[PDB]
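So the structure is just underneath, and the comments pick up after that.
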Amino acid sequence: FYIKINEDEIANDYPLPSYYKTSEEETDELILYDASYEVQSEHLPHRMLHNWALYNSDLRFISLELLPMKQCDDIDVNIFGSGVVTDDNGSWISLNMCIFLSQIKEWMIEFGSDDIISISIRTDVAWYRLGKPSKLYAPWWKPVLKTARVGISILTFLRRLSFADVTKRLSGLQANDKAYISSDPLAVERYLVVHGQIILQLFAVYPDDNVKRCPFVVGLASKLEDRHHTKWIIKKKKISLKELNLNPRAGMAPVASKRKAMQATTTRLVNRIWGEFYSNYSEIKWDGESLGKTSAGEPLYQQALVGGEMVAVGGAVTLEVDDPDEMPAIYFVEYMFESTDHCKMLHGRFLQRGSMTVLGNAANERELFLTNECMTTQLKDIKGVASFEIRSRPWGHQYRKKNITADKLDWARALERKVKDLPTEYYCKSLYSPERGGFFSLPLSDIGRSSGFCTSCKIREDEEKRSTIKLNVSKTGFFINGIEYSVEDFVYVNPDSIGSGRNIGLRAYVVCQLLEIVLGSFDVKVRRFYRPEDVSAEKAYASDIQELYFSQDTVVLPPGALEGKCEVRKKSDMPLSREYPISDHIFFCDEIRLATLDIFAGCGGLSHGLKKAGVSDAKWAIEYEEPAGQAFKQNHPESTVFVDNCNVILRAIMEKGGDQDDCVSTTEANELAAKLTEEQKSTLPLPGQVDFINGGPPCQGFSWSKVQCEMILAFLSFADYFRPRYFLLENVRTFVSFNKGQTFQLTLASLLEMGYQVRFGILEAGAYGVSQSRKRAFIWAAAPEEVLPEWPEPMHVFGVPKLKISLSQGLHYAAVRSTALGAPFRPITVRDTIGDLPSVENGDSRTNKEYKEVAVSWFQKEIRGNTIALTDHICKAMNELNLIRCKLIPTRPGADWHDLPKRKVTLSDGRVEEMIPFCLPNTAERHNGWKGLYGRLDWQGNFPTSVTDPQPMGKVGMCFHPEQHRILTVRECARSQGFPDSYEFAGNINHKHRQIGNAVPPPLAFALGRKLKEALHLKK
Ligand SMILES: Nc1ncnc2c1ncn2[C@@H]1O[C@H](CSCC[C@H](N)C(=O)O)[C@@H](O)[C@H]1O
Ligand SMILES: [Zn+2]
């Protein structure tokens, strides 16, 4: 009989589960060898194996101790392996063609000198001496050696004793020794009894016979019986080679891997900026006569002499503040007058330094920014004057060279002005606004008027007047938060003020009608409306998004419970344009289009939304992979899609433009560009024909030699070269936190240096109509003569706190308000998205089908439309074990692998495997019990983060249909993102899943495009 210890006992000494991966094809083991008649355990050939790796059927790394150390027939556990086979040669270990094996039968250890051990593996075909292991399998090999150490040392001590004495004598040795185990006797006893087979074989293999008869070995053999284990039998039968290879990867063609990255081709400006950053950081009198009088009669002047220095409107003065180590502040003066007290007042606006802004250390040293804050002081004492000027340059792609030629010269002067120890001359080009989070354009007509009227002061006074509730003269309305409320209006009330499962139980705005009025010493009495969700979930599922019900409930509230105004219309006259997502606060009860250029196009969700908005038409495109380019061509036939690498399309464009000296490129880029034919070269766009550039580079990760392949430098170079009237950048939420946010600051600095007005924001798509949580970072950029678009207003309640970008000096900016408190419309659940699709079986492959059930939900109605050809309703396939595991998970929400019963299942192939997929170590740092794996969804919940590859092998997460025992299909994943049912995808299932995963929800792009159209309609 043989005693085999279960993996749970030794799991405490082994790391967390990890799965085997490879990229090179292998050959079957049985092919190489003859597989002759039955022979003894010695006649098999002896060879060595390097780079070994052992795993179970699930391709999960397993320990060597799971293999019996003697000959047994009814082996209940099957372990497979891989490596490289070489001719045998004597090589020991003391202290420091690819081939996958068949089922592994046994392992044997032999002892040599005082510190010489050897291990070998026997299969049904031949022996294999053991060598160096793989880098991934190293952690699973350390304990096996460690226990061996525990043996070796104690042997040197045996040269007639009880069992506890050796334990207490071992518990006292210091932790610095290589044989240290633990000081607690219980721990040393447990470890000694849990790895008893290895040291038992070591004792039984020793040349000396006296050690074999020590009571230690028999006592340990007796005590091995108590705990969890299994029992086998021992026999010396002749092994038969008649078998077939049963490796899980008998087929399993290698997955594409090692997609190499190369240096990006850029222009001079962007490369210069990023490289420069990363190389170093990784007697007072008046002048003239009076010009007028203020509102109170104070005469105003325009010029003064202070200590010999000249002060005038448009200059800059310096004050004094505490902490003298800090530099003094700068104030741009607006007007200076004389008061009734025969004193000289002045009014100034603070000019912030770049280093205190969002840019941080990436900001320009000589660039100051106008601020909203302003103050008045006395002209009597001012540290001094400072050189200052407002910079304004013409816009266009034809001035670019000129705009460059001056800059160096300017910088040259600065360098000289730093060499000669002269005061630095500052400048201001834009207006920094942290309260809006952006660098807007200077209102040149409203600054330095010397009239006694200050625009910023009036704005602050109006804002102070705002939020102060005051009654109206007619006693029928009031003014609160800038809103003029009156009788017979419709108002929003917070749900609390009225007496995954992230959004479960979340309510929305309560719509009420003002009844009457009962500083601020009054209250409001209003009526009550009801929502379909207030009845049942079924009623809310099959009802319009804007439906409402009437009730006669009247209630009185303080004026602070109102959030805005809404409109209620009869069910006979609507705007007649069912736009989606909705942007108009309306309920019911009863010639500007610009030529664009899409970079990193993908499938084209963003381009689809922008075109649907009406401000874009995809006249050109750039992609990398064939299936994505084919899909983009299919969906947008009029676009001229370029499939060749983008990093060389820029080189081709520059070469066509005759400025090859202003484009740094690799040697391969020139050869690739020269290989293009004549039609594609003639189709390339030229500067001046592009008025919109959008796209998102794939820069995700956590130094100059590495950040030169981020793929965003090429995007910045494209924007610099073409100089469109508008620019859009999109990336992941964590884009503003890579390398402590250095890349985001650098992108902002480059955009400012080119000359745009930029603004940034983190937007959650779930509040705009989609049913999937997805947060993205967006950057808008506009020309100085245009108007930067405003951020769209979310309309759906979704539970997520305010997503704030961290400014400098403890400041946060939130682009949009958090919609968890309330919103006009309810969120979208799982059943509202993919409920109507017909059921499919596991591993379906029919691309074209026919719809079976009519649309019920508002989302289904708005996303189906009139198409009658179901496309890409296919899902991946599971093997026997995975399908059986899937079938055992209940349909309740929140289910995971914790509900899988503990047992072993024999497959039809002829293998026995454990049902439990993982063996986590007890008393370890396994967060939340590894929940979420093998998990179903919820009908009323929301979709989790979309994975680019939901894989049915190994560690499979929450990607299961709530009812059917399968994985979600391609069409369901597309629908969860808001993609219209008429959209087309190309490639195999993996490529389509990757295409859908990387796509941006079309509704968000439509909202951004609508805001851009509103901005464009206002330039006049
Ligand atoms: N060097 C490169 N040149 C061109 N395309 C690239 C690229 N590296 C990645 N891509 C492609 O750019 C895309 C990144 S995700 C962009 C998705 C797109 N904005 C949408 O809304 O659908 C992927 O399709 C990726 O394959
Ligand atoms: Zn002012």
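All residue numbers here begin at 1 and follow the chain in the order shown.
According to its header, this structure was worked out by electron microscopy, 3.1 Å.
Note that Cβ sites are derived from N, Cα and C of the backbone, with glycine treated the same way.
Record features, source Swiss-Prot:
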ACT_SITE  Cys699  active site
DOMAIN    309-443  domain 'BAH 1'
MUTAGEN   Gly602 to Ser (Swiss-Prot position 1101)  In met1-2/ddm2-2; reduced activity
MUTAGEN   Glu764 to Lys (Swiss-Prot position 1272)  In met1-5; reduced activity
MUTAGEN   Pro792 to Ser (Swiss-Prot position 1300)  In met1-1/ddm2-1; reduced activity
MUTAGEN   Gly957 to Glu (Swiss-Prot position 1465)  In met1-7; reduced activity
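Here the features listed in Swiss-Prot are placed on the structure.
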residue	record	DSSP class
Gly602	mutagenesis position	coil
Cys699	active site	coil
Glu764	mutagenesis position	strand
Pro792	mutagenesis position	coil
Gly957	mutagenesis position	coil
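Of the listed mutagenesis positions, namely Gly602, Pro792, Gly957, the sparsest CB environment within 10 A is found at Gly957. Across the structure, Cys699 (active site) and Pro792 (mutagenesis position) are spaced 26 Å apart at their Cα atoms.
Rounded to a whole number, the distance between the Cα atoms of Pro792 (mutagenesis position) and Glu764 (mutagenesis position) is 11 Å. All protein chains shown were included, and the count of other CB atoms within 10 Å of the CB of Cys699 (active site) stands at 18. Separating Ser282 and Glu283 are 63 residues for which the deposited structure gives no model; the Cα atoms of the pair are 50 angstrom apart. For ligand 1, the recorded positions lying close by, meaning a CB under 6 A from one of its atoms, are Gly602; the full candidate list was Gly602, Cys699, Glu764, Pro792, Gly957. Summarised by DSSP class, the composition of the domain 'BAH 1' (309-443) is 26 helix, 52 strand, 57 coil. Gap in the deposited chain: 9 residues are missing between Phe702 and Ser703, whose Cα atoms are separated by 10 Å.
Gap in the deposited chain: 11 residues are missing between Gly499 and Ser500, whose Cα atoms are separated by 29 Å. Cβ neighbours within 10 Å of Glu764 (mutagenesis position), excluding its own Cβ and spanning all shown chains: 23. Annotation: residues between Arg159 and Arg160 (6 in total) lack coordinates; Cα distance 11 Å. A distance of 24 Å separates the Cα atom of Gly602 (mutagenesis position) from that of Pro792 (mutagenesis position). For the pair formed by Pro792 (mutagenesis position) and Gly957 (mutagenesis position), distance between Cα atoms is given as 34 Å, rounded to the nearest Å.
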